[PDB]
Amino acid sequence: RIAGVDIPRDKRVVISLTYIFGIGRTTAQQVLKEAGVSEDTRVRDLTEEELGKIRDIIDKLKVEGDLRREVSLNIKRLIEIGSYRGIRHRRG
Amino acid sequence: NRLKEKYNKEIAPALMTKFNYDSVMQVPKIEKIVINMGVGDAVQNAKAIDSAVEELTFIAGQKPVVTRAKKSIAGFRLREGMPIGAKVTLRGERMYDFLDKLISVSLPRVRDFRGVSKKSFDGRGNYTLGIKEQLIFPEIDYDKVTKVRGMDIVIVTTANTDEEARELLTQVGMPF
Amino acid sequence: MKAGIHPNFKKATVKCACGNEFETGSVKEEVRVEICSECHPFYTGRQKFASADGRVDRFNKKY
Amino acid sequence: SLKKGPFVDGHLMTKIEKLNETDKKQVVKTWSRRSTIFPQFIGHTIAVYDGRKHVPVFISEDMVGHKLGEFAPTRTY
RNA sequence: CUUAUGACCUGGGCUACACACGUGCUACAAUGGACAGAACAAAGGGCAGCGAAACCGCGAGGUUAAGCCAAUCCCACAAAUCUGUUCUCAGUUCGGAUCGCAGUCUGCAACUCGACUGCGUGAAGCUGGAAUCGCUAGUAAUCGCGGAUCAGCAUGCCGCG
């Protein structure tokens, strides 16, 4: 898929894109505005042009693949450095 | 083809000259690739045995075997002769096509693929995996995919040492 | 090869969104793909985006 | 503090400057848990008064983004 | 009791929870969720205080500053509600708690220790056991508004519609 994760085919593009971690409401709407799709369309009914548009937009922007690692790195850092905040994190 | 000529013309001569073998066919060769499914979850889902059998036929036309328990176990609620997992042996153009498909789609399709395990060399010269996702490459029909458990793949080579097997795999394109 | 126990193998042209074409004997007559080997950044050597974002923190002393 | 600048106590900053002008040396005791960690704090094994004792803590690079109280617990159990 | 059961100061605790129970708020959705347009308020406060208007910023808010010791000016464009677009019965376009990051109000400093905003997720939860509570008219239910305590802190209090 666009971000390597399947999206609902029977839903609007706006909310279909939200199922990707890191890409929420504002990010999805901004990507749709950049792509020029009007935000009212089915994802099962699209063409290669606007598909590749969103694909390259996502590849240029941040993705779950990077966020999953960045958040984990930050968490491990703030846990290892002491950081009573990090202590609470480890405690859960 | 697209792999046999590449091998015979780049991997064999280069590796032979690199390792200073005393004969032409002394170069290590990939004998076969065995794919296994491992599951005894069939105990709780008798139809689970059907799963990964229709998927394996699409992954490779070679129909898998319904391997059966060679020994019973109470901890797993097992009895000798009950079906557990599936087996497939690719030898010939099938293994070449499987390697091509894998390298071209499966590894690049994985979301978080980076620096595959270096550990999973046998010591002996074989290389061993358990893909944990059942929808790695396109022939698995994401829509029809219901269960998510991937496949064991076992690469077997005539290499006498792990070092030469590593070199062969890297020259073939294994992104270590 | 047994008779009829296996599906018919067919040569197909594996396609990619970036334009790379690969050929492999597959059940499907054609296979559409989005990320091929070269398309995946790991195969592109040191990826630009990753090599650019992989820098360590500097305490954010810009301000 | 958002744009007024980072935060630190004057006496603690003067102590750290005196200790860093020549070479990092023995612990710098202080009761200023409020102070925020700066790059200058690196290498100095500062001590924090948790209420009944001083806990010496070696401030590494990544500590700049936290306060001394984050490393000076107070409650007991 | 008294060179201490009195007094000064830094920090901590008063805010810890395998727990149980009173009171209140939010939820489990189609009388609904999100977006576009529109109307009506009643009471109270303002001098180191209240602060129009303009600009900046998605935002909480920041800068210049009019006016007001007040039936003048401001706080302060009430929301429910209505007319439309849209989704569709699902742990969901329900709920936003816990949560990571980035910021805003204040203040020497929100780290033990406020609130608020954006980002990305999102569970518990789909009506809840004995039993129990308030309510006879502008009452019940329910939607907003202002003040006390206050540098900065309200689901509680006082009242108003």
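For all residues, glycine too, the Cβ spot is worked out from N, Cα and C.
These come from Swiss-Prot:
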BINDING   C:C16, C:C18, C:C36, C:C39  Zn(2+) binding site
MUTAGEN   C:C36 to A  The protein does not accumulate and cells grow very slowly
MUTAGEN   C:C39 to A  The protein does not accumulate and cells grow very slowly
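Those recorded positions from the list C:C18, C:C36, C:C39 that have a Cβ under 8 Å from chain B Cβ atoms: C:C36, C:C39. Counting in whole angstrom, C:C39 (mutagenesis position) lies 7 from C:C18 (Zn(2+) binding site) by their C-alpha atoms. Neighbour list (C:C18 (Zn(2+) binding site), Cβ cut-off 8 Å, at least 6 residues apart, same chain): C:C36, C:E38, C:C39.
Taking Cβ-Cβ distances under 8 Å and a sequence separation of 6 or more, the neighbours of C:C16 (Zn(2+) binding site) in its chain are C:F22, C:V33, C:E34, C:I35, C:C36, C:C39. The highest number of surrounding Cβ atoms within 10 Å, among the mutagenesis positions C:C36, C:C39, is found at C:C36. C:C18 (Zn(2+) binding site) falls within neither a helix nor a strand when secondary structure is assigned with DSSP, and so counts as coil.
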